[PDB]
Structure formats: structure tokens, C-alpha cells
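Read the structure below first, then the notes.
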2 protein chains.
Amino acid sequence: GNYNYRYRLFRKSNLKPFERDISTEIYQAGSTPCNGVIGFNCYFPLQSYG
Amino acid sequence: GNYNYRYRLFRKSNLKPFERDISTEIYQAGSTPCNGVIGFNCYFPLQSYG
């Protein structure tokens, strides 16, 4: 596996044309404020191709 | 996507039978140390199924 290539899988809104998002903030997918820690319903925004 | 189910993708050694691993330390896959930060050759050990 080559896991050094990542893609943004979760975002609040769709991107504008020619816009990039290099921010690494934990995406809340529920109703729980989980303070930037991965776990239940808090996922990392970037996922590896592998 | 249901990303609440995760599996450990990276480990230094194989498991003994009936052994569990709940650690979340960053798997160093290169010469450079990771310092607990994801990036190039430093991966999170648990990956969601999707």
C-alpha cells in the first residue's frame, strides 16, 4: 500500500472552481461537540487512497 | 457513509491469538519521526470502512 496520497472526503459545502482546502479540521458528522478528536461521528477530513 | 466502524491497518508486529489493540499511536512507516502528527509516511493506525 502507498498511503501518502490523500483526498478530502468530508466537507460542509462544495468547493468553488479553482479553490483548494488544505485545512485539517475534524469534521463533525453528528450533534456532538467532540473538540477535534477522532472517534464516534468525528472523522478525519482526509482519507488515503492506498 | 457509515464511518463509525474502523479497522487497524498498520501495526509493527502481528497479534497473538485473542489479543486486542486499542492503541492510536501514529504508525511510523519511514525513517523520519512522526511526533503524533499525520503527514508523509506517518499514518493513523485505524481506517474507517465506509
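Residues displayed in chain A correspond, in order, to Swiss-Prot positions 447-496.
Heads up, header says this was done by electron microscopy, 3.6 Å.
Backbone N, Cα and C define each Cβ position, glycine as well.
The following features are taken from Swiss-Prot:
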type	residues	note
MUTAGEN	A:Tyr453 to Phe	Decreased HLA binding to NF9 epitope. Increased binding affinity to human ACE2
MUTAGEN	A:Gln493 to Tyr	Reduced host ACE2-binding affinity in vitro
VARIANT	A:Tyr453 to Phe	In strain: B.1.1.298
VARIANT	A:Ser477 to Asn	In strain: 20A.EU2, Iota/B.1.526, Omicron/BA.1, Omicron/BA.2, Omicron/BA.2.12.1, Omicron/BA.2.75, Omicron/BA.4, Omicron/BA.5, Omicron/BQ.1.1, Omicron/XBB.1.5, Omicron/EG.5.1
VARIANT	A:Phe486 to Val	In strain: Omicron/BA.4, Omicron/BA.5, Omicron/BQ.1.1
VARIANT	A:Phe490 to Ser	In strain: Lambda/C.37, Omicron/BQ.1.1, Omicron/XBB.1.5, Omicron/EG.5.1
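Closest by Cα distance to A:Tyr453 (mutagenesis position), from the recorded positions A:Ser477, A:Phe486, A:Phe490, A:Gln493, is A:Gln493. Least crowded of the recorded positions (A:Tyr453, A:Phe486, A:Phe490), judged by neighbouring Cβ atoms within 10 Å of its own Cβ: A:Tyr453. In sequence order, the recorded positions near chain B, meaning those of A:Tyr453, A:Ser477, A:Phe486, A:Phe490 whose CB lies under 8 Å from a CB of that chain, are A:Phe486, A:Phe490.
Considering only the recorded positions A:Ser477, A:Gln493, the Cβ with the fewest other Cβ atoms within 10 Å is that of A:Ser477. Taking the C-alpha positions, the distance from A:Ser477 (variant position) to A:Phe490 (variant position) comes to 16 Å. Straight-line distance linking the Cα atoms of A:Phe486 (variant position) and A:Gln493 (mutagenesis position), rounded to a whole number, equals 16 Å.
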